Amino acid sequence: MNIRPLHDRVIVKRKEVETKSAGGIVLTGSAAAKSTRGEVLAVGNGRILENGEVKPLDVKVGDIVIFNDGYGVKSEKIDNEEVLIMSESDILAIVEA
Amino acid sequence: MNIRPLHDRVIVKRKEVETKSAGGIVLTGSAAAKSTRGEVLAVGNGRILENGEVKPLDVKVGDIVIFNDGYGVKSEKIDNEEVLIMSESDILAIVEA
Amino acid sequence: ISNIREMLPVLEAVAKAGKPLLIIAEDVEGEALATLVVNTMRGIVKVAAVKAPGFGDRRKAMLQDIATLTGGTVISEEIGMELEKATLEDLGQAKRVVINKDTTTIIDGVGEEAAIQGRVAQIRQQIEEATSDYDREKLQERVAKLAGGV
Amino acid sequence: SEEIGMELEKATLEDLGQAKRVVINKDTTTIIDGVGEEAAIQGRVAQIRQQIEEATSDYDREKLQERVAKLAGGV
Amino acid sequence: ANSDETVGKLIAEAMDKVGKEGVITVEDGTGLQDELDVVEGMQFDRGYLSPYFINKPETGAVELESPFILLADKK
Amino acid sequence: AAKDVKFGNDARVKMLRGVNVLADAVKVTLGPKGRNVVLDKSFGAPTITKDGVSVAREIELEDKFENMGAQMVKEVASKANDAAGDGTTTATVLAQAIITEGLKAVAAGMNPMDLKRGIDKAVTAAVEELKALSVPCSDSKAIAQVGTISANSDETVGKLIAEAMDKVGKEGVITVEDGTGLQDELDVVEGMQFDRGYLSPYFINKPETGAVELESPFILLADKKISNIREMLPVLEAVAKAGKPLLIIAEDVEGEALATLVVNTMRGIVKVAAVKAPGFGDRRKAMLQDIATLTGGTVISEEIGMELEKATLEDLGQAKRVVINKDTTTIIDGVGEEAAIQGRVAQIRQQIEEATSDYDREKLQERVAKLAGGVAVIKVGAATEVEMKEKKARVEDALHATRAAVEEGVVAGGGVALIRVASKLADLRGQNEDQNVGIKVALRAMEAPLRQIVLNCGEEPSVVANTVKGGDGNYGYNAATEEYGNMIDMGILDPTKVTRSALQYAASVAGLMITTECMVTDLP
Amino acid sequence: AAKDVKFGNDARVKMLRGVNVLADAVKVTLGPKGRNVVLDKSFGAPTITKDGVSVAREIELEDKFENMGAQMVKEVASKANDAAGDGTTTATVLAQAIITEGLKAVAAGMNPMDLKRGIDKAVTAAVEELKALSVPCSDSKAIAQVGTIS
Ligand SMILES: Nc1ncnc2c1ncn2[C@@H]1O[C@H](COP(=O)(O)OP(=O)(O)O)[C@@H](O)[C@H]1O
Ligand SMILES: Nc1ncnc2c1ncn2[C@@H]1O[C@H](COP(=O)(O)OP(=O)(O)O)[C@@H](O)[C@H]1O
Ligand SMILES: [Mg+2]
Ligand SMILES: [Mg+2]
């Protein structure tokens, strides 16, 4: 089954644990560090705060995103796959172009 | 590929680790200190806070800025280049003239 | 001397006069020294640095000797002074200096023999009221380093 | 060295030494035939020449003579 | 060496190869006969930091040709 | 401290009483009619032994000078033993002989430095002569004969040694340890096995042995401690799909991981077992590599930047069966092709060549055996502890002499080889007369071991030596049967390397000693 | 430490007095007309015992050689006991007996290593003999007899 994040929470999936390429030709062996990029899988209707109306989120289903990996984020398992649940407050940018 | 900061976040690049000149003729060797100046590469649409409307940021793409280097700021890598991601809350001034 | 900041106003007044500089301080540690070393290396300003003579109380008095011989002004935080507020004028001067692995030597100081002879006439009576045998050796040494030879 | 205020990062190929072959064991590295011109070799040897002259000690003398040999003749 | 022609000869021989600025040291031997080692040029007392570098396991030692050398005066 | 200095014949005389008290305690044990010495111990019961270097190490004398004597000849016996673990009494006997004679000639007023030169020349010559009489010992029978003769004529030791040497092959280790009962027993473990038990007694699928057994199992080699089960999952499940059991040899398996493994194997999920890695420190990783090779698996260490999670079935080693006890894992028949087995063996071949140490040599030879031949253990039987000690020592002793036979050959025992090289050098001469006596001094000592063998039988050394000297080749005196004959045919073989080390070492120190003119030491 | 070495008959005689002091303390206790020995104790009251391995463990002698005698036979009594917890006196008695007689034969000029082989042969044969005389003890009455006689 798939997931449905509650208003303002966003469901994303992590990317590569130090993709062995950085710098150029040199395949940097894992230096004890994690990835901050991720694919957005689902979106909550949007933040309700301050009563009057409910604003959408500025990320769509399937965007590529740099987030801030911190306390806001949680680790979960869907069909046995590594997925994260943070709020848009934690999403920083979108890698495009 | 290039980057697209999420509303209110700003993407900047750092400048010189104690440019060897300060004082005058003397090339001050690195004293264990970093730079607070930087070039603005991308801008988020702007802060959404308090529902009603969404105000732009007062920094444009390509400004030179003094920011406050602190917790608000994060370190990332684009095409293999050292770029930082803080919100306008952390930008203090713009060096012009 | 730990912070190079303390030096800058001075080091640069010297870079403008185009003359080299000796630094005799209580000590020159990591942060300051390193940078001095980097600055002298690149052909910026010709400089050298070397510990002060002896320790304890005589250091200050003996560093004063050095002041007198070269017509400079001792910069201590005791009279409430800062390195930063020191123009070229405070600096001593000589015609040549020579320093080894463990030996600094100043040749021919700018100090007028009016002031040289005077400071010598003071350490003249230091020995007269030196009520000890060890407090007598050092004074006679200094007298020789300022008057005759060793 | 970080003593002259230097960073590894700011080092082009040019800073690197070079040789024709190197051989290293469990406890022995050895460089065969270095690119350094004998102009500079002979010079640095003429410096450690006088290190021994003013080596006022017996133990500060052994090491210098060693190095001379590793740079000039053989061990 | 109390009339030991062989000592005479080995000394003479070493003196000849390491030249005039070369060290000669004596240490216990493995077998019954005296033996003279002469190391050619420059070499010091340091092994690889990981036995993985070893591109020739038959010697148990590392070998590189025309290599650049990075000299870092720091950990 | 103030010293007591002693000069010429005076210092020598004391030196020689010194050599003598030792030499005599050592002699009593020489040959088949050897007798035993008892060496006391503040520890516990005394020690009864026949073993020259054991007696020798104990001798220390009260006369500071006599003592110097003794502490110097003591080294022949000591080196003799570090060199071939046998012949140490013979060694002793030749030195007491080279000294006795040598000194007597310094009293005649020869120049001892020349006495010495001739004694060495004599000896260098004798060693060549031995290499020339030496014939290879390579059938199982001869090997038994060296063992047997080494073990004071214990045919059973000869045999057992010969037997082991046969099964573990040429690159196999043989070790001796106390046995349980009264009779000697030879164990031979087949192929590869090390000192590690299951990490939980729950893995045990066969309680009657008290031990674990798996067939066609995959082998997970992890060069790292295992705490998180997460690290395992991708793997454990690839194995559950192939329906085969799994051995886990890691640096260790602790609480969290282990517990769960234990829970998973229990419920009949996947058949698994786990056991610590062999040894510690640096060899672990190299030795775990051995296991990789034997079973055609890939070591998974965080050193090459590897993660357990990223390991398919392919990385796993494999074998046909494994057997693990309370403290013993053993892998039977690994999948590794003998192309790769033989290769990794050809590497640890030269590990020993450049093993500049004695302890860095033992381990390598062990591994070679666990990968090539087999490992054998002998258990010595004895009624008592006084008995186990002396017997065990002899087996040990002969274990050595056979290893020596095999690498260097055999010559005629009962001191015959030496008595024969002595007539071969009847014509040796040196640069001057003193050296000529010095030569003759050694040739004469060369008779010593046969002379003592005989005297220990209570017959007359110089009648026996005369008749032996009157014969040829390998004619010699059988002390045990008190009859003459061919010593090779009678199986009285000395390993050449020992007969030669006896001569070398005894002359090497006897030589120096007879050139004492002053002796310095402490006041009483 | 400097050592005292003793050879042949000299060393054996000492050896034997050794065996003897020990053997004789242990013997007084053999059989139903056994008597007791008293072994002192720095601890508290002495110990009266009939039990050969108890007496044996105490004997240590002042002559270092007589002592080696005693410390050697002492293991027969000791092993006998680890093996069946009984018969330790008898064992001691037999050894003193094998030794006495044997040494007497070494003095006759026999070759001890053979004296030994013959003693062992004699024994391996005796042990077979014993297994032959042995009849099972399996009723309660016989068990009580071994108990009782023990
Ligand atoms: N029946 C025999 N006749 C003569 N010599 C024998 C006989 N059996 C063994 N030997 C000899 O015993 C000598 C050494 O035995 P051993 O007492 O251990 O002296 P070591 O400690 O010097 O090995 C060897 O030279 C061997 O040839
Ligand atoms: N009435 C008896 N007549 C003869 N021997 C006896 C008698 N009772 C017991 N024994 C014997 O006593 C011997 C040993 O008793 P003990 O003094 O305990 O010696 P140990 O310590 O050697 O057991 C045994 O041989 C047993 O046969
Ligand atoms: Mg032997
Ligand atoms: Mg009883």
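By Swiss-Prot numbering, chain G shows 2-151, in order.
For all residues, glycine too, the Cβ spot is worked out from N, Cα and C.
Where Swiss-Prot documents G:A2 to S as a mutagenesis experiment, the accompanying text is: Complex stability is significantly decreased; when associated with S-76, same residues as in M.tuberculosis. Quoted from Swiss-Prot for the published mutagenesis G:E76 to S: Complex stability is significantly decreased; when associated with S-2, same residues as in M.tuberculosis. While the structure shown retains the original residue, Swiss-Prot records the mutagenesis experiment G:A109 to C with this note: Forms inter-ring disulfide bonds. Prevents ring separation and leads to the formation of high amounts of symmetric GroEL:GroES2 complexes.
Residue environment of G:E76 (mutagenesis position) contains 20 other Cβ atoms, counted within 10 Å of its Cβ in all protein chains. In the three-state DSSP classification, G:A2 (mutagenesis position) falls within coil. Secondary structure at G:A109 (mutagenesis position), taken from DSSP and collapsed to helix, strand or coil, is coil. Here the CA atom of G:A2 (mutagenesis position) lies 35 Å from the CA atom of G:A109 (mutagenesis position). Between the CA atoms of G:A2 (mutagenesis position) and G:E76 (mutagenesis position) there is a gap of 26 Å, rounded to the nearest whole number. Contacting chain F by the Cβ rule (under 8 Å between Cβ atoms), the mutagenesis positions G:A2, G:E76, G:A109 reduce to G:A2, G:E76.
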